[PDB]
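Chemist: Submitted below is the structure of interest, expressed as structure tokens.
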Amino acid sequence: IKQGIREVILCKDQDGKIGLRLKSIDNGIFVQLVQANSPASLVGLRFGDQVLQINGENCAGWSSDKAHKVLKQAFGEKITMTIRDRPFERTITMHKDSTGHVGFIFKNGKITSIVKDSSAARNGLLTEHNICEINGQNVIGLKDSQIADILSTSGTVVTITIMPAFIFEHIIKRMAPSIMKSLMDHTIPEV
Ligand SMILES: CN(C)C(=O)Cn1cccn1
């Protein structure tokens, strides 16, 4: 979560796709989903990102349907976006015990309990929060077992990006879980 407003240059793929769905929240526009192997994924758009501008047009107060339209109407040699990095999210760092726990319970992405004397307790992890990312990798739409697998398989250090469930549930609505599971980019970023 960066306290900054970066700029990205997109470029439509061969099919006129950039691999993005946007959702209106509280009179801004925010990334609802990012397709793997897309211009959006390569330029490093993330779920949760705020789109402040598109081609120097402010997005204040747009509907979703309009932001999608805007993206169609555009000469895709170069589309230029202004992005505030995941405004609604925060990142916690944790360390595992000898027994390879960080110390919480979660369900459907949502942390539901913190365990006394855990690193999760020491670090102030909160319940009623949807897990968005682990060590920089989006996990949204995965199943809990797979998130466990990423956590079980992560180093001694774990890093989680969380979002308040109320806000999370309001972003993902109007989107069917299988799309989230199949299409939402869940890859380590390329370099
Ligand atoms: C932005 N929306 C809802 C649409 O563009 C729908 N559409 C119909 C034909 C081409 N696009």
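Swiss-Prot numbering applies to chain A: residues 108-298, in that order.
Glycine is treated like the rest: Cβ placed from N, Cα and C.
When I checked Swiss-Prot for this same protein, it listed these features:
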- 114-193: domain 'PDZ 1' (DOMAIN)
- 198-273: domain 'PDZ 2' (DOMAIN)
- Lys214 to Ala: Disruption of the cooperative binding of C-terminal peptides from FZD7 and phosphatidylinositol-4,5-bisphosphate. Impaired interaction with FZD7 and disruption of the cooperative binding of C-terminal peptides from FZD7 and phosphatidylinositol-4,5-bisphosphate; when associated with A-250 (MUTAGEN)
- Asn215 to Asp: Disruption of the cooperative binding of C-terminal peptides from FZD7 and phosphatidylinositol-4,5-bisphosphate (MUTAGEN)
- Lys250 to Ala: Disruption of the cooperative binding of C-terminal peptides from FZD7 and phosphatidylinositol-4,5-bisphosphate. Impaired interaction with FZD7 and disruption of the cooperative binding of C-terminal peptides from FZD7 and phosphatidylinositol-4,5-bisphosphate; when associated with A-214 (MUTAGEN)
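Thinking about packing and proximity, how do these listed features fit into the structure?
Modeler: Neighbour density for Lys214 (mutagenesis position): within 10 A of its CB lie 9 other CB atoms from the protein chains shown.
Under the three-state DSSP scheme, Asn215 (mutagenesis position) falls in the coil class.
Other C-beta atoms found within 10 angstroms of the C-beta of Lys250 (mutagenesis position) number 12, with every protein chain shown included. DSSP assigns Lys250 (mutagenesis position) to coil in the three-state reduction, outside any helix or strand.
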Chemist: Could you give me the DSSP helix, strand and coil counts for the domain 'PDZ 1' (114-193)?
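Modeler: The breakdown for the domain 'PDZ 1' (114-193) reads 14 helix, 31 strand, 35 coil.
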Chemist: Measuring Cα to Cα, how many Å separate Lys250 (mutagenesis position) from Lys214 (mutagenesis position)?
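Modeler: So the alpha carbons of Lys250 (mutagenesis position) and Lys214 (mutagenesis position) sit roughly 9 Å from each other.
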Chemist: Inside 10 Å of the Cβ of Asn215 (mutagenesis position), count up the other Cβ atoms and send me the figure.
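Modeler: Looking across every protein chain shown, the total is 11.
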